[PDB]
Amino acid sequence: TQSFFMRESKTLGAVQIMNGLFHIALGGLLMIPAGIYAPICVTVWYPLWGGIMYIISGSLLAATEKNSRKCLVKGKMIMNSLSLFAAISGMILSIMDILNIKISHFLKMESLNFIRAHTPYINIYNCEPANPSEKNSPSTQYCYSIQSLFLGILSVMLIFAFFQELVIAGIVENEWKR
Amino acid sequence: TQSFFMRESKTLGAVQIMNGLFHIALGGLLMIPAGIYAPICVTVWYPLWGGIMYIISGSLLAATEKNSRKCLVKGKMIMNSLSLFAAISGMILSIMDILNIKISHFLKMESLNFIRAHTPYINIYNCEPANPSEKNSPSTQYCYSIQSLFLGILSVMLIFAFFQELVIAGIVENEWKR
Amino acid sequence: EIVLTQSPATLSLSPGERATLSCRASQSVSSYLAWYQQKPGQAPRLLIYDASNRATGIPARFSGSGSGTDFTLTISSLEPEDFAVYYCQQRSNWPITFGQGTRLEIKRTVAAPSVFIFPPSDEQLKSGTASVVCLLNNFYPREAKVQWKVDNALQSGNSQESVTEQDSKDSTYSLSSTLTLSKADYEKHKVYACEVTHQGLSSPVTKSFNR
Amino acid sequence: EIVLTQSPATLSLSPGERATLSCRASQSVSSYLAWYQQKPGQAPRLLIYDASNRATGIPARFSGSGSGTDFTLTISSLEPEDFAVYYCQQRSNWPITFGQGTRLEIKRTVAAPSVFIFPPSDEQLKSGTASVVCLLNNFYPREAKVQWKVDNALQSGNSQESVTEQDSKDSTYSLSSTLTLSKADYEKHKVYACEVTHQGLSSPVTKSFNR
Ligand SMILES: CC(C)CCC[C@@H](C)[C@H]1CC[C@H]2[C@@H]3CC=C4C[C@@H](OC(=O)CCC(=O)O)CC[C@]4(C)[C@H]3CC[C@]12C
Ligand SMILES: CC(C)CCC[C@@H](C)[C@H]1CC[C@H]2[C@@H]3CC=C4C[C@@H](OC(=O)CCC(=O)O)CC[C@]4(C)[C@H]3CC[C@]12C
């Protein structure tokens, strides 16, 4: 409840633009052709409007001093509330797709046809050799490698999304005393 | 040559701590077991160098106001010089690994033994069916996902290293007029 | 490669509660197994897989588990549709090997068998063959010792016989020994007879007819 | 599946500059090809691959390219170690098919052949066989028409012959027709002779001996 960040709030909104840039860059980098059943990050298009929202929030603090009325003094509340809502949706999707990977199939999430035709003869959710022998096969090894890579990138996205939500929650609790 | 960032340089150094955080996070993420011959960035341990050099600079710019002597005012030139040299090496290695990936073998960069035992049976530099037929086989068309992932990781690494070098060059040029 | 051995079939199961069999293997198979239920007249049905999970969509009162080379399964409920063959398989190394089959019985009391004779007919012999049939019915169990003798002499490698199924009322077994015989051998032989022995008779009995 | 046909061998190559052969295929093969150099007495050596890149570590004065079904290669330099067989292969679809072989010659002038006779020996006939040899030497080219007649009668399917290599001085070919013959047939026959024809003779010549 200690107020010590209001006077040094120039950087808090200054970093958000490049936070959104990083988020949208990661979302774009995650759009590599993988297989048939794309993850939940595809069917919702969350990274696109999430990064747009973050960069708009960062650019909102371009002029902290009072310049105009009803545009730089009234939007500060709706914008932070919607940013917090986007953040909580971010945690919901992140926890769901971090819990659904180590357990069996839950939902479908079909990928679009333009990228599906590139790699239509493989699956990403499960790959079993269907034989107790030949366990030391390149197919299973490559599956384990790519699954570990996907898990790592998802964990990285989780950690930085959580940090972004923490700073957004701090900045939104700065304005109002509940 | 127009000096307009000196008075508002707090953000420029503020973003550097978490830029180094991004650098070290990417370095840790890229260290998943992937193939037999590790890339050049593995044996050089560059991400640790970049992260440490960036975080120590961020710690240096914690207090801009004159507080002590010979510690917060003398190292501002050695720090900038070492950061610039580290960035120079950064994009030198970046261009090296982005040029050696589409051309034939140049060097080996043999990986360490602890990761060696886990992934013995797959190559990362080149996968070929070794047969003119069976082109539409998983073992042939099922490398391009990680190929594009590595290409994108290297590209974003190069872009962010270039941006960091640009901002550091601007900062050091602000200090001294050449 | 891998060969599977099964418990002996035709197990005498009184109408009680206990029912247990086994399926062993020579080489140490993996932990996971598979048991299936086979019924005649239509497609078979799944029974249990991995010896740790129940059936999907079918209620299962069975209890089967085990590890290594010895496995035990037991069923306590008595339903009128469980009397069928049992198959055990393995999936340790390709190619896989299948079992032979164990069929359960109903514990029916023994019945006194009967005999009959039938000399060859004129139309039968005019075709170029002569067959004599001895009818066996109302006997238990299906195992029996029936042979043929001609002129007090023993012949082998000439009899083909098939068994019947069990009725839904009394589960009565029937048999009919039939041998195709040549005309030339039929002409030069005098005495034809068939002999049957069973637990229901204290002394062998034979029937003879005049040609 | 894929079958490869080659240009006819024994091509007459005068000591000039031009030297060209071909290797065709029935089905349309892929663009990439492979040509190899084979030498007798030791391991062969690479010649050219993909019809677009030179040899690795070996200087190459050759010029071979082509596409589709027709391919052309030409060599202008004349070295004393290029006289060998040529092999063409393909790698379009498994299994691969190999060629037969084309060997180049030296353009040696024709030489007059000679003939000889040799009656069977006492030690030879005592073993249980009798062979007569007609020696052929100093003839060009290797192709020749030699046959045997006994008592002015023609026999077939009894002659086995092998050819020799070429010397490093004059490249002279030699032949020696030898047929193993039974004693019983040797006793009852009168006249043995062998006949040879060639471009160097204007009329067939034969030699006979008294038994
Ligand atoms: C605003 C943008 C920057 C957000 C990020 C979008 C990219 C992550 C996606 C959008 C379309 C995708 C592209 C769609 C198609 C291809 C074709 C693909 O090569 C092909 O398949 C050739 C075309 C064919 O053979 O059909 C290379 C990847 C690429 C460029 C994809 C790369 C990733 C792209 C650019
Ligand atoms: C906030 C944004 C503007 C920062 C920049 C992000 C993108 C504009 C850049 C970053 C890395 C670039 C990617 C680097 C590598 C590739 C690989 C490339 O793959 C191929 O074309 C080869 C296909 C194959 O044959 O495998 C597709 C484009 C892509 C994703 C590039 C798309 C554009 C990306 C995502």
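So for chain A, numbering is Swiss-Prot's, and the shown residues are 41-218, in order.
Just so you know, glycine gets a Cβ as well, placed from its N, Cα and C.
Among the mutagenesis results in Swiss-Prot, A:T159 to K has the note: Abrogates recognition by some antibodies; when associated with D-163 and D-166. Slight decrease of rituximab binding; when associated with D-163 and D-166. The residue drawn here is the original one. Record note (Swiss-Prot) on the mutagenesis of A:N163 to D: Decreased binding of some antibodies. No effect on rituximab binding. Experimental mutagenesis is annotated in Swiss-Prot for A:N166 to D, with the remark: Decreased binding of some antibodies. No effect on rituximab binding. What Swiss-Prot notes for the published mutagenesis of A:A170 to S is this: Abrogates recognition by therapeutic antibodies, including rituximab; when associated with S-172. Record note (Swiss-Prot), mutagenesis A:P172 to S: Marked reduction in rituximab binding. Abrogates recognition by antibodies, including rituximab; when associated with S-170. The unchanged residue is displayed.
Feature annotations (Swiss-Prot) mapped to structure.
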residue : record               : Cβ neighbours (10 Å)
A:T159  : mutagenesis position : 19
A:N163  : mutagenesis position : 12
A:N166  : mutagenesis position : 10
A:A170  : mutagenesis position : 6
A:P172  : mutagenesis position : 13
Pairwise Cα distance for A:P172 (mutagenesis position)/A:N166 (mutagenesis position) [Å, integer]: 16
Residue pair A:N163 (mutagenesis position), A:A170 (mutagenesis position) - Cα distance, angstrom, rounded: 14
Whole-number Å value for how far A:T159 (mutagenesis position) lies from A:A170 (mutagenesis position) (Cα to Cα): 21
Rounded distance in angstrom between the Cα atoms of A:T159 (mutagenesis position) and A:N166 (mutagenesis position): 15
Residues from A:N163, A:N166, A:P172 facing chain C - mutagenesis positions, CB under 8 A: A:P172
Proximal to chain B - mutagenesis positions among A:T159, A:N163, A:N166, A:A170, A:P172, CB under 8 Å: A:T159
